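**Q** Below: one structure in structure tokens.
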Amino acid sequence: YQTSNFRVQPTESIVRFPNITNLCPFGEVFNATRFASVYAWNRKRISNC
Amino acid sequence: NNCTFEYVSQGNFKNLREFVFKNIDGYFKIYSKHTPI
Ligand SMILES: *[C@@H]1O[C@H](CO)[C@@H](O)[C@H](O)[C@H]1NC(C)=O
Ligand SMILES: *[C@@H]1O[C@H](CO)[C@@H](O)[C@H](O)[C@H]1NC(C)=O
Ligand SMILES: *[C@@H]1O[C@H](CO)[C@@H](O)[C@H](O)[C@H]1NC(C)=O
């Protein structure tokens, strides 16, 4: 006589993303020798990393 | 102006270089391949 199923799930699940960033040198933008003025604030993008 | 998304990669007419381009979701995706024929 059918009793029930069993929705097993050992060690839940694993979350995986690719290897570490590539072309994200945040240091030279944030530890830069060259900063900007407040009215002349710079604008540079970070992308694909 | 706006390229912050910059990217860097008798012989019988021995070549075939096709750059056929299609758009999905509005945002452009290049599709291409160079077949030496
Ligand atoms: C970049 O795109 C914006 C969006 O319309 C435009 O207003 C601006 O003029 C572009 N950049 C330059 C330097 O023209
Ligand atoms: C040709 O395509 C490859 C794709 O991996 C790219 O790396 C390369 O820069 C392209 N150009 C040349 C001249 O090889
Ligand atoms: C431009 O594209 C958008 C969505 O991709 C569409 O809604 C709009 O009608 C298009 N405009 C023209 C002039 O093709």
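Chain A is numbered as in Swiss-Prot; shown residues: 313-361, in order.
If you check the header, you will see the structure was determined by electron microscopy, 4.7 Å.
Keep in mind that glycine also has a Cβ here, set from the backbone N, Cα and C atoms.
As listed in Swiss-Prot for this protein:
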MUTAGEN   A:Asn331 to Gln  Reduced viral infectivity
MUTAGEN   A:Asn343 to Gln  Reduced viral infectivity
VARIANT   A:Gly339 to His  In strain: Omicron/BA.2.75, Omicron/XBB.1.5, Omicron/EG.5.1
VARIANT   A:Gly339 to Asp  In strain: Omicron/BA.1, Omicron/BA.2, Omicron/BA.2.12.1, Omicron/BA.4, Omicron/BA.5, Omicron/BQ.1.1
VARIANT   A:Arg346 to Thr  In strain: Omicron/BQ.1.1, Omicron/XBB.1.5, Omicron/EG.5.1
VARIANT   A:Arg346 to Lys  In strain: Mu/B.1.621
**Q** Please state whether DSSP places A:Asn331 (mutagenesis position) in a helix, a strand or coil.
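**A** DSSP call for A:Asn331 (mutagenesis position): coil, neither helix nor strand.
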**Q** Take the C-alpha atoms of A:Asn331 (mutagenesis position) and A:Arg346 (variant position) and report the distance between them in angstrom, rounded.
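**A** Roughly 30 Å, rounded to the nearest whole number.
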**Q** If you count Cβ atoms within 10 Å of the Cβ of A:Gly339 (variant position), leaving out that atom itself, what do you get?
**A** 8
**Q** Determine the minimum-neighbour residue: among A:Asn331, A:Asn343, listed as mutagenesis positions, which Cβ has the fewest other Cβ atoms within 10 angstroms?
**A** A:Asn331
**Q** Among all protein chains shown, how many Cβ atoms are found within 10 Å of the Cβ of A:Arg346 (variant position), not counting that one?
**A** 7
